[PDB]
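*Asks:* Let me give you the structure first, and then I'll get to my questions.
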Amino acid sequence: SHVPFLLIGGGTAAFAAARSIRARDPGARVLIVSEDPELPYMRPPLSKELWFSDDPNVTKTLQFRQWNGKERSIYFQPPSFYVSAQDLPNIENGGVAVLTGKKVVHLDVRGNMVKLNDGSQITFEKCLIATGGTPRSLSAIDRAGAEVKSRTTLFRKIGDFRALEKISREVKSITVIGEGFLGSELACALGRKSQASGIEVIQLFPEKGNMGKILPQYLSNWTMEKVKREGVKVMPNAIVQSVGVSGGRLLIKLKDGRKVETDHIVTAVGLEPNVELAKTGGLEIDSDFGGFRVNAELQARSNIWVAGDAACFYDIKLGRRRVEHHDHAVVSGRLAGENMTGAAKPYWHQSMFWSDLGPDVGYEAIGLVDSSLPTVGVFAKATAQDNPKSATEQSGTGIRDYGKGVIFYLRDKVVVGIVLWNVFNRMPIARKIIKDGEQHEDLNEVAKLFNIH
Ligand SMILES: Cc1cc2nc3c(=O)[nH]c(=O)nc-3n(C[C@H](O)[C@H](O)[C@H](O)COP(=O)(O)OP(=O)(O)OC[C@H]3O[C@@H](n4cnc5c(N)ncnc54)[C@H](O)[C@@H]3O)c2cc1C
């Protein structure tokens, strides 16, 4: 068979593309192809809102409670929206179908055709690659035995949540490895769970403080203290020597002489993009940043675009980049869909990131953020509406004595990245400040733009 629009991967970016195509051309035939057996679902609530629900059948519905009491589904759309695969070419002025449980194992660029794992062959006219990425495993655990790995989770797709949620009510001690935002989002999840279950939740990492690769020492620490406060044993400066089983329990040997005894391990340590198809089709990978190299219009070659986590693209303001955001998967995927219908537009939009550690703490981020860069923070006492619960009350979604502040990351006294600590709805102002990029003289005056005095 054949289809005029072929989206590889069933992701957040892959969906955003199909919506944007069918908006510009209301009769288009679109076929997503998913390795995953499940239909397009957003990822963020897997580590946050789905733990803070009181329905014990949430595991089955996947209907979450936002911080404002509202309900929502993890699935982007119901299965009524989508049409069937077999009847897509035939159904007249038809919609958008998806082919679950099938992996695209070869790309023939000059043939405008792909092969699937089962031997199938689909030709196409326009094609998107939106494969996302594979979770990294810890080199300590790679070396360890077979018995050791059977108690080690990675976190990404739903099954990983269902797995760990069951494990949560079964054992006494669970250890989270990684200082990243996901690592911490998960620690605070088990933390609230621990207030009733009385289990042991440990977060350990080689870094000095929580999110210490991005946040400056003052806030990185404050956050370490805030995560502790939520019922967690935080262990900074932990370099894992070796891991093994002994006496029905895992034992983590640290390089600094300490030893940890626990029942289960979750590894939250970054993302390896799925550039597996780059060989067979002969497309270019970026050796620095990783992923598929594409231009400012997200194009790899004639008839092939790439978006989401998997896309190393060219921002003209900031330079060549690659980002693993949700907002990015959405906006990039949407643009790529416009270009597949001829719009030939550049990626002028600046993607944004957010995180929530309970409904009492929240971070917003845009641009180039890094602890290594020189940093200026401006802080002030937080008020009643400065928290993610109170902000969700207002719009109520998934982002369409100091308590709050702003952090400028800079290079030549001109701002190139921004982090916001419990300051909400002021993202459009941060976007303006990066795009403009002037020689700001007093960053105290710039902070007044985020209501910081
Ligand atoms: C727990 C969690 C929490 C997160 N929280 C936040 C947050 O708070 N804020 C934020 O901005 N971002 C967050 N993210 C990031 C966001 O979910 C990702 O950036 C988003 O999933 C990217 O969309 P994507 O389509 O590019 O990748 P994905 O959504 O991973 O989609 C890729 C899909 O394509 C499939 N695929 C891959 N290769 C093939 C192939 N060869 N053939 C067929 N199918 C294939 C994969 O199986 C996968 O299902 C979070 C992610 C996770 C996992």
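Residues 129-528, 558-610, in that order, are what chain A shows, numbered as in Swiss-Prot.
For this deposited structure, the header notes the method as X-ray crystallography, 3.5 Å.
Every residue, even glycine, has its Cβ placed from backbone N, Cα and C.
According to Swiss-Prot:
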BINDING   137-141, 163-164, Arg171, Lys176, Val232, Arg284, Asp437, 453-454, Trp482  FAD binding site
MUTAGEN   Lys176 to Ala  Increases catalytic efficiency
MUTAGEN   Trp195 to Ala  Increases redox potential, reacts faster to NADH and forms two-fold longer-lived CTC
BINDING   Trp195, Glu492, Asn582  NAD(+) 2 binding site
MUTAGEN   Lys254 to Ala  Abolished DNA-binding without affecting binding to poly-ADP-ribose chains; when associated with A-264
MUTAGEN   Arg264 to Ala  Abolished DNA-binding without affecting binding to poly-ADP-ribose chains; when associated with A-254
MUTAGEN   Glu313 to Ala  Increases catalytic efficiency 30-fold. Increases affinity for NADH 20-fold
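Looking at the shown structure, what environment does each listed feature sit in?
*Replies:* DSSP assigns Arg284 (FAD binding site) to coil in the three-state reduction, outside any helix or strand.
Following the DSSP three-state reduction, the secondary structure of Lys176 (mutagenesis position) is coil.
In three-state terms derived from DSSP, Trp195 (mutagenesis position) belongs to neither a helical nor a strand segment and is classed as coil.
Cβ contacts within 10 Å of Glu492 (NAD(+) 2 binding site), excluding its own Cβ and spanning all protein chains shown: 23.
The Cβ of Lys254 (mutagenesis position) has 23 neighbouring Cβ atoms from other residues within 10 Å, across all protein chains displayed.
Sequence-distant neighbours of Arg264 (mutagenesis position) (same chain, 6+ residues apart, CB-CB distance under 8 A): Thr395, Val397, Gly398, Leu399, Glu400. DSSP assigns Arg264 (mutagenesis position) to coil in the three-state reduction, placing it in neither a helix nor a strand.
In three-state terms derived from DSSP, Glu313 (mutagenesis position) belongs to a helical segment. Taking Cβ-Cβ distances under 8 Å and a sequence separation of 6 or more, the neighbours of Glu313 (mutagenesis position) in its chain are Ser175, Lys176, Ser483, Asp484, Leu485.
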*Asks:* Suppose we draw a 10 Å sphere around the Cβ of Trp482 (FAD binding site). How many other Cβ atoms does it contain, all chains included?
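*Replies:* A count of 19.
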*Asks:* Using a 10 Å cut-off, grab the number of neighbouring Cβ atoms around the Cβ of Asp164 (FAD binding site), all chains included.
*Replies:* 19
*Asks:* In whole Å, note down how far the CA of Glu492 (NAD(+) 2 binding site) lies from the CA of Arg284 (FAD binding site).
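*Replies:* That separation, Cα to Cα, works out to 21 Å.
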*Asks:* List the other residues in this chain whose Cβ sits within 8 Å of the Cβ centroid of the NAD(+) 2 site residues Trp195, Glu492, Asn582, in sequence order.
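*Replies:* My list of surrounding residues reads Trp482, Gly490, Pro516, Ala519, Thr520, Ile527, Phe581.
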*Asks:* Cα distance, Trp482 (FAD binding site) to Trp195 (mutagenesis position), nearest Å?
*Replies:* 14
*Asks:* What is the Cα to Cα distance in Å between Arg528 and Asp558, where a stretch of 29 residues has no coordinates?
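*Replies:* Here the Cα-Cα span across the missing residues works out to 31 Å.
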*Asks:* CA-CA, which of the recorded positions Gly139, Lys254, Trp482 lies nearest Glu492 (NAD(+) 2 binding site)?
*Replies:* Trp482
*Asks:* Quick one: what's DSSP say for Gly137 (FAD binding site), helix, strand or coil?
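*Replies:* In the DSSP reduction, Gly137 (FAD binding site) maps to coil.
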